[PDB]
Protein chains: 4
Amino acid sequence: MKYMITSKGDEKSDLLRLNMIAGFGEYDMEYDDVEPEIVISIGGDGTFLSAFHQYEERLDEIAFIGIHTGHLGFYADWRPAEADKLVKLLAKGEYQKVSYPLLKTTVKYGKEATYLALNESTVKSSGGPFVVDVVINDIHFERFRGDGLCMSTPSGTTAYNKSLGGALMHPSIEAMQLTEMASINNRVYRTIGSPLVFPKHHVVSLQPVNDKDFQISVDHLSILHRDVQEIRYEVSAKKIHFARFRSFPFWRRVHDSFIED
Amino acid sequence: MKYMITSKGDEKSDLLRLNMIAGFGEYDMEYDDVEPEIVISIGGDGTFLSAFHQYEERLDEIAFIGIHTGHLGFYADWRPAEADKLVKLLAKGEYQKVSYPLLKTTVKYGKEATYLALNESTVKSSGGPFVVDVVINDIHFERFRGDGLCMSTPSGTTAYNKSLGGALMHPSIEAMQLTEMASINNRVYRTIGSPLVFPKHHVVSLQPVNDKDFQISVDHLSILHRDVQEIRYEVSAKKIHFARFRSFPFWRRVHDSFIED
Amino acid sequence: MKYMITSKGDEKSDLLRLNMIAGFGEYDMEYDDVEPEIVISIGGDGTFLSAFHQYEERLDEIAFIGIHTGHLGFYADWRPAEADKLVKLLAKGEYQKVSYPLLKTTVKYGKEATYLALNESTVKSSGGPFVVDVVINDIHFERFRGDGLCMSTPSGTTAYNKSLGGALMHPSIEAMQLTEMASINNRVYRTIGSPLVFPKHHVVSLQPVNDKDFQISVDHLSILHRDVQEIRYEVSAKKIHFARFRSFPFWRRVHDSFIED
Amino acid sequence: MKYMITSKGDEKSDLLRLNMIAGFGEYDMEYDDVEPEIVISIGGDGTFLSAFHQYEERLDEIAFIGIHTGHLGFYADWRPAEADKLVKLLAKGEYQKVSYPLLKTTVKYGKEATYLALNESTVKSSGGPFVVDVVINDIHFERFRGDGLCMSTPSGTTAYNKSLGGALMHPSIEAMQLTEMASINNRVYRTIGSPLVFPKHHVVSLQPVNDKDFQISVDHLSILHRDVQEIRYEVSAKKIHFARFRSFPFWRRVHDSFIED
Ligand SMILES: NCCS(=O)(=O)NC[C@H]1O[C@@H](n2c(C#CCN(CC(=O)O)C[C@H]3O[C@@H](n4cnc5c(N)ncnc54)[C@H](O)[C@@H]3O)nc3c(N)ncnc32)[C@H](O)[C@@H]1O
Ligand SMILES: NCCS(=O)(=O)NC[C@H]1O[C@@H](n2c(C#CCN(CC(=O)O)C[C@H]3O[C@@H](n4cnc5c(N)ncnc54)[C@H](O)[C@@H]3O)nc3c(N)ncnc32)[C@H](O)[C@@H]1O
Ligand SMILES: NCCS(=O)(=O)NC[C@H]1O[C@@H](n2c(C#CCN(CC(=O)O)C[C@H]3O[C@@H](n4cnc5c(N)ncnc54)[C@H](O)[C@@H]3O)nc3c(N)ncnc32)[C@H](O)[C@@H]1O
Ligand SMILES: NCCS(=O)(=O)NC[C@H]1O[C@@H](n2c(C#CCN(CC(=O)O)C[C@H]3O[C@@H](n4cnc5c(N)ncnc54)[C@H](O)[C@@H]3O)nc3c(N)ncnc32)[C@H](O)[C@@H]1O
């Protein structure tokens, strides 16, 4: 059907994309980058994250596929040498789709704005101290003082979440995980410390204590928000679909990336 | 219906149990400690854990209730002052049941033995170094060298799991969490480090490398097993049922126990 | 002799400073805020840190004293109720001085600038990814990829250092401690992970890999440096002197601040 | 002068020891394993630790040297291929000695026993819960509830200490470091959490709360002590001397063992 290919932009990835396009020309594959049904990413996980955000309005119509040209990327699970076998099996089709949960972020002002994250969403202060009240399902849970907070999807737990001490969780669990960045704990200030794993339909809300300006990141994009009233996290109802052509299990994907490959 | 009451055994808890028994005598409540339908625990979480293991063969017929006489216990969510209101609402009935997942542990020899855990199951060495191969769904994931490993239920994540760096997870998620105890990491030895959260139907298997003797604990009971061939973890198909008489949410239960009450 | 008093600036601290000034008027105490020999800080640890940096050019001539008006500050070890006994014993003199080590930070451009820190000095990126090569006594030790790094004095180990997982070290040890902020570790990227404690005369140098712009903080002051060639840490030859009027041991100071008071 | 050689006991190490003995026969080297002045260890760090404890009564008369036959050992800083150059330079002499601090452990009963540790000394319970009061220079600092505690030398910080989250500290600092094993922290129970680094002449004392039986380990040897009244840690006045034939800096030794070699 309709497909498109995004490239990291270096000489290695553009030439691989050109070779795949020429290979696709020999089938009933039609290149369309406004309404594709298959989105191929060639580069690293940063390239894949950009592909997902380019098309985050047609997630229900698209199956994604990653090729990693350098360091093995966690979402880009194909080697450049296998690209021809990729074109072929893709051209035939009859693959199986797999879906991972996503994170919804809502930011309220004094007006609303919503974002979808594939890895995580984080909050830090705009300069001064970061102080926020953490409300879970409308009950005040804790006052956080520290560098910031990170809310991760399941497939995001191997990224930023992991460097902060968070747990790795299999993407079949529809959840989100909140981790702390350098919280202060003394006789006067108390946070839970542990990461927290939330089920679907739970809403975590962050609320300002003094400053109302924060640096909010969604995946790779970091933007300073002013006059913020509340930041709202929940597991999205939307899911990203991958096209799988063979079994490549998550825990093997984890083994290959951290234990050795 | 049929009920029974286990006591911590100190003068405070026995007298509370006697007062509740006398209070129950004024209704169609019948004391039966061989086939109860309601099991009341009076003491702390250790007393509750013993109550659960006393009746782990009739978990589908029993709803549990805890009263904490001293330090607020995580499973014993009633104060001694409220015991009369407890007897009354219990006597009437019409409460709502809540269910938490459990962990299944299977130990194979050279012969099998299975256990149910409400908090966690752990493995350490019988003296010498602890070295085990970790197999996830029949794929070799890592060789662990360290003090031991801990596999936790959701409601167990606030116990031993928490002291080891694990995440806290809401009990509506049917999962189990594996945490490390003091793993060695150098150029030669590599573990994942992070906690791992497994969904239902995933099987984690631990396999001996040199020594075949291990100290295996299920909740409070610690037993040395000899001639062990394999230790197998999975989320149980069995669930523990609690009788709830009002909303006491897990995250509030967590707030009260660690942030302050 | 000559003394001065800095105040947090709220109504509570200014009136305490005015009362102490009037109390000092009854002795051979002379107020001088250009060349004092005693510097009193009234507020919190932020107020004390500012007092130290106001006079960091006459550290050898000055003994510092802190009074904490609110939350017990780690450097401000006097209560407002004891201020009159403070004026008196200070007026008499014959106290004992105690000295804590300090951290020297040198920043080279393409030109040099040096700073003294009482708590710590940190480095983060100016926006993009933070990547730095860590050179210890002119040997390349590691390439750090992460959020940033923190180098702490001994008396700084209970501050930012502590929230990052660092050890607490007694101020009689002339050392500095380097801690990581959220380092990435996979098959491709490797840091030591552990905090590192360096003796006097060891030089840790940080060197840019791609970007040359960094956010460098010394205690409370955070400044973006451009065109940076190298950042150099070592234990200073300079020491801060405190005036002590009674035994208040560091580990008790630690107990009171984190265990309870 | 007088030398001796201990071997790991496998075919590789015994033959290396025999070749070195024959090489030593060509000089004024005399084999003596009751009163040596040079002690060579051939194997791994376990072999080196045993060599040190065999001769811990003549530490002032002995310089130690390690050869590692397998995995690079932290104390055994020679390769088997360099053994002939080792015999030669050793035979000539004129090397430089380096000294590392050691840990003293005193155990009191109801009677005393003292031990020297090169890596660390640890304490765990004999079965039940481990609860101990931690007294620092005769002030009660904290009540520890957990799996146990570990007190490390500087050169021990890369061993067990490191796996528990402790800092790595250069051996020129005469200190000891206390780390926690899985401490419980809630509203009722509080430990410091952080590692603690103590200077010379500070005394840390551990005191029983309920049980008086503990498992105490000194380096590799683990022994159950009964009727224990107190366990006392301090930096020893004794030091171990190494014979160095070239510069092999500690931080390079750390880089080679954990970053890569
Ligand atoms: N500032 C980037 C510096 S970088 O070293 O971390 N690069 C990423 C590495 O991370 C792997 N990875 C990813 C990813 C990604 C893309 N990333 C950068 C880009 O969009 O161009 C954005 C993501 O960074 C993560 N992150 C940010 N700051 C830290 C930190 N301090 N520590 C650890 N990660 C951090 C964050 O998650 C952003 O979303 N997604 C992965 C996944 N789901 N699982 C495993 N690896 C994954 C990628 O292959 C490359 O090696
Ligand atoms: N050796 C016990 C020493 S004790 O200090 O930890 N006591 C328990 C504390 O723990 C709270 N708790 C529990 C529980 C329980 C009962 N427990 C002991 C008994 O059966 O008699 C057995 C459980 O211990 C846990 N554990 C063991 N070693 C450690 C450690 N090193 N660190 C932290 N815990 C540890 C392990 O989980 C066993 O199952 N279950 C809880 C829950 N689900 N959530 C929150 N708190 C809970 C209890 O209220 C009391 O305060
Ligand atoms: N952004 C400040 C937010 S604040 O919550 O942390 N405030 C400080 C708390 O810290 C105690 N403290 C200090 C101190 C100090 C002054 N401080 C702020 C000011 O100069 O106005 C600057 C210092 O902050 C430290 N820091 C920064 N970011 C974090 C973080 N993420 N986590 C933990 N600390 C952090 C950093 O060290 C700066 O130097 N010095 C202490 C000491 N030596 N020992 C014990 N407590 C001490 C003070 O009493 C107050 O409670
Ligand atoms: N039960 C041993 C299992 S073992 O995997 O850890 N082996 C040691 C590894 O450790 C390196 N090492 C050493 C050492 C040593 C000798 N050791 C064993 C023996 O005496 O036969 C005894 C030492 O173990 C340490 N330790 C114990 N339990 C743990 C744990 N859970 N995690 C991490 N270490 C642990 C403890 O320190 C004992 O003293 N001394 C080193 C040093 N100073 N610096 C760097 N590496 C060093 C050796 O090369 C080998 O690789």
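Numbers in chain A track Swiss-Prot; the residues on display, in order, are 1-110, 114-264.
Looking at the header, which is where the method is noted, we find X-ray crystallography, 2.1 Å.
Cβ atoms are placed via backbone N, Cα and C, with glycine included.
Listed in Swiss-Prot for this protein:
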{"type": "MUTAGEN", "residues": "A:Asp45 to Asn", "note": "Only minor changes in the structure and a 10-fold decrease in the kinase activity"}
{"type": "BINDING", "residues": "A:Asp45, A:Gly46, A:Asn122, A:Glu123, A:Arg148, A:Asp150, A:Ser158, A:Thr161, A:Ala162, A:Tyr163, A:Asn164, A:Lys165, A:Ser166, A:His223", "note": "NAD(+) binding site"}
{"type": "ACT_SITE", "residues": "A:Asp45", "note": "active site, proton acceptor"}
{"type": "MUTAGEN", "residues": "A:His223 to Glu", "note": "Twice less active than the wild-type. Its activity toward DTA is increased 2-fold"}
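Cα proximity to A:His223 (mutagenesis position) (within 10 Å) is found for the following binding-site residues from A:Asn122, A:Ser158, A:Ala162, A:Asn164, A:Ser166: A:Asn122. Counting every protein chain shown, the number of other Cβ atoms lying within 10 Å of the Cβ of A:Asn122 (NAD(+) binding site) is 26. In the three-state DSSP reading, A:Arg148 (NAD(+) binding site) counts as strand. In three-state terms derived from DSSP, A:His223 (mutagenesis position) belongs to neither a helical nor a strand segment and is classed as coil. For the pair A:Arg148 (NAD(+) binding site) and A:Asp45 (mutagenesis position), the C-alpha distance works out to 31 angstrom. A separation of roughly 12 Å, to the nearest angstrom, links the Cα atoms of A:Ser158 (NAD(+) binding site) and A:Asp45 (mutagenesis position).
Taking only the Cα positions, the spacing between A:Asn164 (NAD(+) binding site) and A:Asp45 (mutagenesis position) is 15 angstrom. For the NAD(+) site listed in the record, the two most distant Cα atoms among A:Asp45, A:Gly46, A:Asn122, A:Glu123, A:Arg148, A:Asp150, A:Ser158, A:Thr161, A:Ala162, A:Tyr163, A:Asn164, A:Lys165, A:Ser166, A:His223 lie 31 Å apart.
The distance from the Cα of A:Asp45 (mutagenesis position) to the Cα of A:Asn122 (NAD(+) binding site) comes to 10 Å. Here the recorded positions are A:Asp45, A:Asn122, A:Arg148, A:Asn164, A:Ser166, and the ones sitting under 8 angstroms from chain C, going by CB atoms, are A:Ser166. All protein chains included, A:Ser166 (NAD(+) binding site) registers 22 other Cβ atoms within 10 Å of its own Cβ. Most Cβ neighbours within 10 Å, among the recorded positions A:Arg148, A:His223: A:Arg148 holds that distinction in the structure as shown. For the binding-site residues A:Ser158, A:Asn164, the greatest number of Cβ atoms within 10 Å around a candidate Cβ is found at A:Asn164. DSSP assigns A:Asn164 (NAD(+) binding site) to a helix in the three-state reduction. For the gap of 3 residues left open between A:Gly110 and A:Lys114, the distance from one Cα atom to the other is 6 Å. Taken in sequence order, the binding-site residues A:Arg148, A:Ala162, A:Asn164 that lie near ligand 1, meaning a CB under 6 Å from one of its atoms, are A:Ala162.
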